[PDB]
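A.B. asks: I'd like to ask you about the structure that follows.
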Amino acid sequence: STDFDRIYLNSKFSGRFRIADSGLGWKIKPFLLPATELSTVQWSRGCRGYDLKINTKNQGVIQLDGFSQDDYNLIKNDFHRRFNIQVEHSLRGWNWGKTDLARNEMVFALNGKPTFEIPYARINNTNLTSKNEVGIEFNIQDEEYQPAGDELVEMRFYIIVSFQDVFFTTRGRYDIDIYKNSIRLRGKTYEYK
Amino acid sequence: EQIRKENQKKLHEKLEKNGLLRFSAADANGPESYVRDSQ
C-alpha cells in the first residue's frame, strides 16, 4: 500500500487516501469505497489534475486528484492483481452537444464525446422557463479564503430572522435573511453572503 | 410615334403575362479547441 498526505478531493482543500486489498479508504469523516462498486476507470492526461477518475455505483464519481505522472505505472500495478482493468472525454470545444439525463448525472455528449457529468449531491436549486431554459443554482460550501479557490455559482442551458421588500442602495429592492453565523442577501440581481 | 406608343401598350400587356407565371408558387419568405490529448 501507499500513504500520501497531498491528495486533493472535492471547492475544498486536500485530504488523505489509503490503498487496501478490500477497498479504498479516503479520509478528509472516513469513507470506504469497496472493490465491487467500481465500474470504469477514466484516468487520462487530457484533463487537468492527472490522476484516477473512477466511476462508482453508489451515486458518486471518485474524481481523485493530486497524483504524479509516475503513479500511473504504480496505482495500476495495484489494479492488475485484482481489478485487471486498463484505463484508456471531449476535446473539440464546439458549442454543439446533446444533453442526456442519466440516473445521477447530466451527460453532455458532443457527437459521441461526453464532456460533463455533474452529480446531484452538490445541486441546490433548479429553475425552468417557458422557452425550455434550465438554470441550476448551486451553493459551494466555502470554508476559508485559501481553501475555497474558484467556485461555480449558476449553470444555464437551453433546450433566525428574515425580511421581505427591503430597499438597498449598495441599488434596488431585495430580501435579506440572517443565518446562524452568516447573512444571505437574495433577490433578482444576485445572491450574496 | 403612334407605332412606338402602341408598342409600349403591347409591352406593358405582355409584361403582365411574363410577370404572372413566375410567381405562381407560394414564394413565402418565412416558411475547434484541441485535436489531441498531448496538448
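In chain A, numbers come from Swiss-Prot; the residues present are 2-11, 13-30, 43-102, 106-176, 242-252, 254-276, in order.
Header entry for method reads electron microscopy, 3.7 Å.
Positions of Cβ are set from backbone N, Cα and C atoms, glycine also.
Checked Swiss-Prot, it gives:
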| type | residues | note |
| --- | --- | --- |
| MUTAGEN | A:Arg20 to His | In pob3-11; causes severe defects in rate of growth; when associated with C-109 |
| MUTAGEN | A:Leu78 to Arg | In pob3-1; causes severe defects in rate of growth; when associated with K-419 and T-489 |
| MUTAGEN | A:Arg109 to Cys | In pob3-11; causes severe defects in rate of growth; when associated with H-20 |
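Buried or exposed, and what's around them? Tell me for each listed feature.
C.D. replies: In the three-state DSSP classification, A:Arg20 (mutagenesis position) falls within a strand.
Every protein chain considered, the tally of other Cβ atoms within 10 Å of the Cβ of A:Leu78 (mutagenesis position) stands at 22.
Mapped onto three states, the DSSP output places A:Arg109 (mutagenesis position) in coil. All protein chains included, A:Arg109 (mutagenesis position) registers 15 other Cβ atoms within 10 Å of its own Cβ.
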A.B. asks: Long-range same-chain neighbours of A:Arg20 (mutagenesis position), Cβ under 8 Å, sequence gap at least 6?
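C.D. replies: Set apart from A:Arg20 (mutagenesis position) by at least 6 residues yet with Cβ under 8 Å, we have A:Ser2, A:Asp4, A:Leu26, A:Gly27, A:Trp28, A:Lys29.
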A.B. asks: Any idea what the Cα distance is from A:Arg109 (mutagenesis position) over to A:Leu78 (mutagenesis position), rounded to a whole Å?
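C.D. replies: Computed Cα spacing between A:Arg109 (mutagenesis position) and A:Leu78 (mutagenesis position) is 24 Å.
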